[PDB]
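Worksheet for the structure shown next.
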Amino acid sequence: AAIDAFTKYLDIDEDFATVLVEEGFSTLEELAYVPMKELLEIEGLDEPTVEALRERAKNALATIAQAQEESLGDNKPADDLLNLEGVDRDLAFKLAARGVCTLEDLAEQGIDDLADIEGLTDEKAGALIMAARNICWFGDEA
Amino acid sequence: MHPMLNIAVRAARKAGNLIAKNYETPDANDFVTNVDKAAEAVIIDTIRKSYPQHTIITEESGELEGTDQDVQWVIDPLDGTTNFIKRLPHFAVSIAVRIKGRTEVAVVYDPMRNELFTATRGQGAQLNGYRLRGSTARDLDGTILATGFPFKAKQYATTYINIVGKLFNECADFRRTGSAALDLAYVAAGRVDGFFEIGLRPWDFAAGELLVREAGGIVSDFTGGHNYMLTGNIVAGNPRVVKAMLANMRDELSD
Amino acid sequence: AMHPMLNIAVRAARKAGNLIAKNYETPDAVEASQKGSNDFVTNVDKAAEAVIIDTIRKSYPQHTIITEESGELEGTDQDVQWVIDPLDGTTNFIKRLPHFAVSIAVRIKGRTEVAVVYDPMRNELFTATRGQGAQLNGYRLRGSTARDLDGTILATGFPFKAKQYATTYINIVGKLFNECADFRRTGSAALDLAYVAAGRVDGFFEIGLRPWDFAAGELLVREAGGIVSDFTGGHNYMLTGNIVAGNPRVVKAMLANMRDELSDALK
Ligand SMILES: [Mg+2]
Ligand SMILES: [Mg+2]
């Protein structure tokens, strides 16, 4: 299961062969060097194509890194969740990671819901949740 | 979450067994309190044998301490006492275990219908092996309100009446079986959409509030604050209906 | 012995209640549809009504039948009526709130003769036959022996179909809360009447009730020492649908208290 990874690896022309799991292509860091005792078993990839393979391999590592750093950011503490007074960038990390990436669903979380938050006690958490209730339920604004 | 819950469940089992046993001496105001004390005492024995370190908090005995003051046992051996006084079978035992200024264990057991709701913070609240998924209502349309008339807080009588009047003008219908703990369990298990009552007490709702919050719901006071623990003013249910209820009920309060 | 038509009625109600319980534990099989105000009606209603009609016609192929759904099925005879509610509190069975009942009563020459209500969740079977009384699973029923509006419990219903009286209704309840202890609200007229006859609640009252939602309970509370009336002391409650019921003292006190708070439309 690697079909999205090797899109452009030996990609001076894609009609040569599919990538080889006989050596694995599944470490991506310890595979930075494999000697020529086993890298003579490839066909249709001459030495300039090998350096192009190295370039596109750096590109593929970049793709995997980008996928990593994009799937990691399932936090997205938004401006509407950052503007909140007493909710800094870091409390917004922890709150948007708690399971509410908004404010309307935030006003629907009690003390024990927003307990165990990094950078907030129990009383000030309750005060902030009550302020969120003012800005979502009590203020009667839309 | 396993041993504390097992101990509490066995305690509620013994309590319900004794309650149902004593429910078969028909008589037509004091012996109800007597069997209340008896169930409370066998509960106390359960507390003393298993974990003699924790402290007990009852409506009757006040608070009886041991050594571990960080683990409070809030045990109401009967909710909606008047029902059992009148043989109307809607009453339950409510066990709660609070740890570090916070409720952690909750059990509500009706022995009549054999309804045994359990609740641990985080992992949620189960019933007989089933998960209580709250209510599906998003507003106060066609919903049911586990409404409670303050028969002990007659000072807020007219205010409460005007509030429930506005509600019934907006909402659909009420229910009141005269049992706060069971009302909270029911609104937790999606059997009734929303709940709200005036002038309650910690030994009453101690378990029901957790049963509700673990069911995708919230518990609050009439002003969205968190002092409902002692102000006795509670509104609960899934957040949609609670918001839809507060938005209508705020503008005719007195506290 | 046991009144014959009462035996047929209780057998039919038993079968209907067993079907009800069967439909209860399956929150999937219920396929309801809204018909009125803030309430559905389910296929289970139709199934239970069918079972009841069939069981009745088995041993009575000519008696007239009355039901909220089928209106009035006029059998070849028209002096023996069977008022049926295969469900009281369909709203509760929607939310699976375990508090409802089936209700079956028989009118002879316009006078209710036998009546039963059945709560399958607690397996309670309120039977009542005229001139012989009311029984709960084999115990007599005398209603609450309370003598005044103090310490009493008042069962009621909110008019979700006629909410106009609500305000008035509210005032009524408000006035009553000045004296009585606590109220009760189960969304089930028949079971409220039963509890009254059971002595579990010491009085019941409702504004605008359906005819086939009390015609079984009213005989229960009658033969259980209690009395029924409208809000003005008359017997027109069968048409107005405005009911008060309970032991004579509490009914008299409630009527005296409500004589003012009430509205002229209801009287
Ligand atoms: Mg108690
Ligand atoms: Mg009906």
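Numbers run from 1 along the shown chain.
A Cβ is built for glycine as well, from the same backbone N, Cα and C atoms used for every other residue.
The DSSP secondary structure for C:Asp85 (Mg(2+) binding site) is strand. C:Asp85 (Mg(2+) binding site) has a Cβ environment of 30 other Cβ atoms inside 10 Å. Taken from Swiss-Prot, the feature Mg(2+) binding site covers C:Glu68, C:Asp85, C:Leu87, and the record attributes it to experimental evidence.
Sequence annotations record features per position, and here Swiss-Prot assigns substrate binding site to C:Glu68, C:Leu87, C:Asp88, C:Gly89, C:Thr90, C:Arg184, C:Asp213 based on similarity to another entry. The 10 Å shell around the Cβ of C:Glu68 (Mg(2+) binding site) contains 19 further Cβ atoms across the protein chains shown.
Swiss-Prot lists C:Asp88 to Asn (Swiss-Prot position 87) among its mutagenesis entries, and the accompanying note reads: Loss of IMPase activity, still complements dnaB121 helicase mutation. Neighbour list (C:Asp88 (mutagenesis position), Cβ cut-off 8 Å, at least 6 residues apart, same chain): C:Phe100, C:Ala101, C:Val102, C:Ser103, C:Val117, C:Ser188, C:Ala189, C:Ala190, C:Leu191, C:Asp213.
What Swiss-Prot says about the mutagenesis result for C:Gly174 to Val (Swiss-Prot position 173) is this: No growth at 30 degrees Celsius, IMPase activity not inhibited by RNA polymerase (RNAP). Reduced to three states, the DSSP call for C:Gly174 (mutagenesis position) is helix. Within the same chain, the residues at least 6 positions away from C:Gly174 (mutagenesis position) whose Cβ sits under 8 Å from its Cβ are C:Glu261, listed in sequence order.
Listed in Swiss-Prot as a mutagenesis experiment, C:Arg184 to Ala (Swiss-Prot position 183) is described as follows: Some growth at 30 degrees Celsius, greater IMPase activity, partially inhibited by RNAP. Taken residue by residue with DSSP, C:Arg184 (mutagenesis position) is part of a strand.
Long-range neighbours of C:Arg185 (mutagenesis position) (same chain, six or more residues apart, CB within less than 8 Å of its CB): C:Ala155, C:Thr156, C:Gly157, C:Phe158. For the mutagenesis experiment C:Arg185 to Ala (Swiss-Prot position 184), the note given by Swiss-Prot reads: Grows at 30 degrees Celsius, makes more dimer, partially inhibited by RNAP, crystallizes.
Experimental mutagenesis is annotated in Swiss-Prot for C:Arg185 to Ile (Swiss-Prot position 184), with the remark: No growth at 30 degrees Celsius, IMPase activity not inhibited by RNAP.
Residues from the recorded positions list (C:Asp88, C:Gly89, C:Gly174, C:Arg184, C:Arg185) with a C-beta closer than 6 Å to any atom of ligand 2: C:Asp88.
Candidate recorded positions C:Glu68, C:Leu87, C:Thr90, C:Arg184, C:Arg185 yield C:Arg184, C:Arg185 as lying near chain B, with Cβ-Cβ distance under 8 angstroms. Cα of C:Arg184 (mutagenesis position) to Cα of C:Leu87 (Mg(2+) binding site): a distance of 20 Å. Binding of substrate is attributed in the record to C:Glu68, C:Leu87, C:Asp88, C:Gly89, C:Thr90, C:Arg184, C:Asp213, and the widest Cα separation among these residues amounts to 25 Å. When other Cβ atoms within 10 Å of the Cβ of C:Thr90 (substrate binding site) are tallied across all protein chains shown, the result is 22. Look at C:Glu68 (Mg(2+) binding site): DSSP puts it in coil.
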